[PDB]
Structure formats: structure tokens, C-alpha cells
Amino acid sequence: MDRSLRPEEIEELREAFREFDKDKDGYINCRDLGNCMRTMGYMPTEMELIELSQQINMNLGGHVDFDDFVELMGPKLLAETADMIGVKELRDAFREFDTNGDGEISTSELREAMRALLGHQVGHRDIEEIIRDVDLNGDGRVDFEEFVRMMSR
Ligand SMILES: [Ca+2]
Ligand SMILES: [Ca+2]
């Protein structure tokens, strides 16, 4: 996976799995699969569904524990875009980056948030870089819109 899963993300994987597990009787159907993935915030293509059901129903013979589910769905959870996440959750994430609540994310705020996400400290050159790639109005701070673009394609 691109990074470790945070506790709130394991929690929604939990919820999705509880749904998945209750649904499943030998095989999981693509209707049920899609819905359990949406429960953790992910909008799948039909092709993704066909593929994952294949893996559950054919490769894993329908045998899937929490841990398999995390390996399978973790990468999807992590690839959720601004458009799947919705504004309330985007704003909530921003508010955790923006710890002094001023409405912008500073380099120290960024450094601290990256550390929390990646589980290691991030170089000063890296940060002042990230800021350069992300800051669209040159004010050396990141606003909501620039944060949201930071997770948009
Ligand atoms: Ca701030
Ligand atoms: Ca800016």
C-alpha cells in the first residue's frame, strides 16, 4: 500500500467487511460487492467488480478474513479521490492539517501532518518542495482548494 492505514480507515474497512461477511454465502455477487465498497467510500468500475469477485469467488474460493479484506480493499480506500470523499470529510481532513485553525496550512503544519501520515519525519527540502507543487497562489500557504487539488487527478 501507498501508506499505512489510519485507525479511522481501519474502522470503515471493519464496517465494510461486516457487511461483506453478512452478505456472503459461498460467493459474493457484484451488487453486494459494490455496495460493501461504497460503505468505505469507494466508487468502483464494473471491471474492478468483475476482477475482485473473480479473486474472492475463484482465487480465494470465497474464503476471506478481515486481513484478506484489508489487503484487497486497503489500496482502494487509499485511492479515493476528492470526488468520492465529499466536502464534509475533505474539510475535516483539512482541519486536522490546519491545526491553528487559521484556514491555511503552513509548512510546519504540513510537515507535522505528513509525519503523521507516513509514520516517519519528512525532510525540510521535501516540504518546502511539496509546498511549491501545491501552492497555486504563491502565498507560501495551502488553502482548502489547494488541499483538495492535492488529492484530485
Ligand atoms: Ca494554519
Ligand atoms: Ca496558497
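Please read every residue number as a count from 1 along the shown chain.
Looking at the header, which is where the method is noted, we find X-ray crystallography, 2.4 Å.
A Cβ is built for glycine as well, from the same backbone N, Cα and C atoms used for every other residue.
Cβ contacts within 10 Å of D21 (Ca(2+) 1 binding site), excluding its own Cβ and spanning all protein chains shown: 14. What Swiss-Prot records for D21, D23, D25, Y27, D32 is Ca(2+) 1 binding site.
Residues annotated as Ca(2+) 2 binding site in Swiss-Prot: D98, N100, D102, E104, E109, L136, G140, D143. DSSP classifies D98 (Ca(2+) 2 binding site) as coil under the three-state reduction.
Secondary structure of the domain 'EF-hand 2' (62-79) per DSSP (helix as H, G, I; strand as E, B; remaining residues coil): 12 helix, 0 strand, 6 coil. Taken from Swiss-Prot, the feature domain 'EF-hand 2' covers 62-79, and the record attributes it to sequence analysis.
As annotated by Swiss-Prot, domain 'EF-hand 4' applies to 122-153.
Around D25 (mutagenesis position), no same-chain residue six or more apart in sequence has its CB under 8 Å from its CB. Here the residue is the original one, while Swiss-Prot reports the published mutagenesis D25 to A (Swiss-Prot position 242) with the comment Loss of magnesium-binding.
One mutagenesis experiment named in Swiss-Prot is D32 to A (Swiss-Prot position 249), and its note says No effect on magnesium-binding. Taking Cβ-Cβ distances under 8 Å and a sequence gap of 6 or more within the same chain, the neighbours of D32 (mutagenesis position) are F20, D23, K24.
Under mutagenesis, Swiss-Prot gives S106 to A (Swiss-Prot position 323) with this note: Loss of phosphorylation and loss of calcium release by InsP(3). Using a 10 Å Cβ-Cβ cutoff, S106 (mutagenesis position) registers 18 neighbours.
Other C-beta atoms found within 10 angstroms of the C-beta of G140 (Ca(2+) 2 binding site) number 12, with every protein chain shown included.
Put plainly, the binding-site residues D98, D102, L136, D143 were compared by Cβ crowding within 10 Å, and the winner is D98. Same-chain residues lying 6+ beyond the ends of the domain 'EF-hand 2' (62-79) with a Cβ under 8 Å from its Cβ atoms: 1-3, 5, 9-10, 12-14, 16-17, 20-21, 24, 26-28, 37, 40-42, 44, 52, 55-56. Among the recorded positions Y27, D32, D98, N100, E109, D143, residues whose Cβ is positioned under 6 Å from ligand 2 are identified as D143. Neighbour count (other Cβ atoms within 10 Å of the Cβ, all protein chains): 19 for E104 (Ca(2+) 2 binding site). A simple way to gauge crowding: the CB of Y27 (Ca(2+) 1 binding site) has 13 other CB atoms within 10 angstroms, across all the protein chains here.
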